[PDB]
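Novice: Quick one: the structure is below, and I'll ask about it shortly.
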Amino acid sequence: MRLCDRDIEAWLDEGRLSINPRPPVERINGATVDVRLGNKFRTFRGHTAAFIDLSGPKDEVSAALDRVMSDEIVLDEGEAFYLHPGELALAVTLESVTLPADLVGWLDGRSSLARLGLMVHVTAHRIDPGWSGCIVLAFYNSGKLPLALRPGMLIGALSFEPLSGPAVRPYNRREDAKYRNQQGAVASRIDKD
Amino acid sequence: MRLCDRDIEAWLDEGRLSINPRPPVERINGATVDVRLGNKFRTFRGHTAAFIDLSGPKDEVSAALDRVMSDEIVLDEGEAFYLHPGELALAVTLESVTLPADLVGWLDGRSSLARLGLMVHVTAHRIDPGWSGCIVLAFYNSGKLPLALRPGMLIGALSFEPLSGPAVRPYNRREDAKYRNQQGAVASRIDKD
Amino acid sequence: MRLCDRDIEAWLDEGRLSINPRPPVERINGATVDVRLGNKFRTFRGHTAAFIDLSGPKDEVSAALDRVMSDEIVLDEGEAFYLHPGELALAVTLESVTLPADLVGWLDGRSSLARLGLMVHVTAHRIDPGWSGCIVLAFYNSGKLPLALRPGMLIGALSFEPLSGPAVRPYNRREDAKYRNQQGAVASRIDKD
Ligand SMILES: O=c1ccn([C@H]2C[C@H](O)[C@@H](COP(=O)(O)OP(=O)(O)OP(=O)(O)O)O2)c(=O)[nH]1
Ligand SMILES: O=c1ccn([C@H]2C[C@H](O)[C@@H](COP(=O)(O)OP(=O)(O)OP(=O)(O)O)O2)c(=O)[nH]1
Ligand SMILES: O=c1ccn([C@H]2C[C@H](O)[C@@H](COP(=O)(O)OP(=O)(O)OP(=O)(O)O)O2)c(=O)[nH]1
Ligand SMILES: [Mg+2]
Ligand SMILES: [Mg+2]
Ligand SMILES: [Mg+2]
């Protein structure tokens, strides 16, 4: 049972859910709220490491991650990020979303973007109960043309599903949660596993 | 709450939900209905453009789109569409689906197709309340062999989720909705944002 | 509605669904249960075949699948599988999962993995009511570095959604179901279509 548009509004109105800035009525429809693209990005520098050991020693993994990740890119006014076919990049939503303990969120991309090969997540689109922050995007261009991405564009959509009850270990209370207070296009923290 | 198979049948009998043609009983099971491939495709002409500006002047965007999209391809008796590794293609379902204001639909592929690398959507699989039309597929072959696609093959599954109530701004009434009554392998209308 | 963590635990306590071995409390949180990578893999041998006719004669398809699919690869203690950019491979969860006729499961990857391009499914992530067995993973590396995967690592998450009622044709009782009693890194059985 996803929340319909009307019930998304009522949750935002009660304060059970928060999205900041609040998208206007025109971006709240059916069962979704549209989200927008941020201005923070990150790319990869492959020439600095051979591989990433997903479950290796924490120090080695951490060092490899630091070598391979670019600095955070902040786009000048009227500047685009050019996402080329075959390229994975990180970005972020404009909006910060905060979920209560009794709700879960789901990121979709967009059919218009899908038909040009742009994936807005890499089999990870769950926004957990207790989540609070902007949402980091893993972009991949599976199409044949480079896509110019500009801050402010409509980039995806969120839906919302009540849980069977309130989560007992929501994300804000989980001591081994990686992504609380998530600022900008944060890189993988797989080394904290 | 997804509609189970016997409730999918009930909703179809009752007529607010429509799938046309209606899959037989052997194709409605668990919490899904199987869907089949149509006969309309499009491909991409990359040599005609440097990039697509996904937030550019509506005129320039609309023109770049028109250069890069192939004419709609319609397949002869016994023809295959050969989907090569690394290529994005557009196709269409056989079936047309109609959802009322109080239902959302979700498109899956198939595990049998997944194990050969066939993706059937590009992070965009929500079928909205109020949707009426055949579903456009953005295919991507992530695998190691070309896959021959033939009209009428089983291509994916739809499941259906009641909303918390009837959407106030369903897809069929939304004046900025891009794809109402969609009737072939329709290219991106990202230029209408 | 998804089951919250506390309810997931209840359903496990009561034998309502099964996950074997049972993940500990630190892996059940919010609306999910974390799952782990098994030790069986398959790759592809593209040189043995020109293509796969998904919808062709059953005979010929089966022969092609048998030529292209590798023998099952079984990794030792501590051993790694190197998943390189642009390569699909098959693998399997550590956990076996059994769902009743009134529940559907859903498979997510992990944000930490998404941010390095690891897809854990290829648009096929539904676990059906009536399912019983380990889950075959279709892995694709959309990123810029190779990724070492070790048996036992955290690979993804499961969420569980009650259906509108019991499925009348759950997976365990459906005649043309392909994947009952599976079986390690089982290849595509699309030839059974
Ligand atoms: O694989 C898909 C997924 C969705 N749709 C349809 C169903 C849906 O109801 C509609 C809108 O999808 P979305 O909202 O993801 O696309 P958009 O580019 O944002 O279009 P709009 O601007 O109309 O919202 O397009 C498809 O045809 N194929
Ligand atoms: O990543 C996944 C996703 C699903 N499955 C299992 C669970 C599910 O219940 C079953 C069938 O899924 P699906 O119907 O998508 O596969 P199919 O190719 O259509 O097979 P069938 O003919 O048995 O329906 O396979 C996996 O092993 N791995
Ligand atoms: O596209 C996404 C998807 C999720 N998240 C956030 C929301 C979510 O609540 C959290 C964790 O998601 P996941 O559990 O998939 O990540 P993990 O790698 O398993 O992190 P953790 O160890 O903190 O659970 O990260 C994003 O920022 N972007
Ligand atoms: Mg939309
Ligand atoms: Mg199936
Ligand atoms: Mg997690």
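Heads up, residue numbers simply count up from 1 along the chain you see.
Heads up, header says this was done by X-ray crystallography, 2.0 Å.
A Cβ is built for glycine as well, from the same backbone N, Cα and C atoms used for every other residue.
Listed in Swiss-Prot as a mutagenesis experiment, C:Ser111 to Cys is described as follows: Loss of activity. Here Swiss-Prot describes C:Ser111 to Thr as a published mutagenesis experiment; the accompanying note says: 30-fold decrease in kcat. Shows altered dTTP inhibition. Annotation of the mutagenesis experiment C:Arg115 to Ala in Swiss-Prot: Loss of activity. Looking at Swiss-Prot, the entry for mutagenesis of C:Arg115 to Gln says: Loss of activity.
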Novice: Neighbour count, 10 Å Cβ-Cβ cut-off, for C:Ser111 (mutagenesis position): what number do you get?
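Specialist: Excluding its own Cβ, C:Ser111 (mutagenesis position) sees 25 Cβ atoms within 10 Å.
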Novice: Specify the secondary structure state of C:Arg115 (mutagenesis position) as given by DSSP, simplified to three classes.
Specialist: coil
Novice: Hey, what's the Cβ neighbour count for C:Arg115 (mutagenesis position) at 10 Å?
Specialist: 26
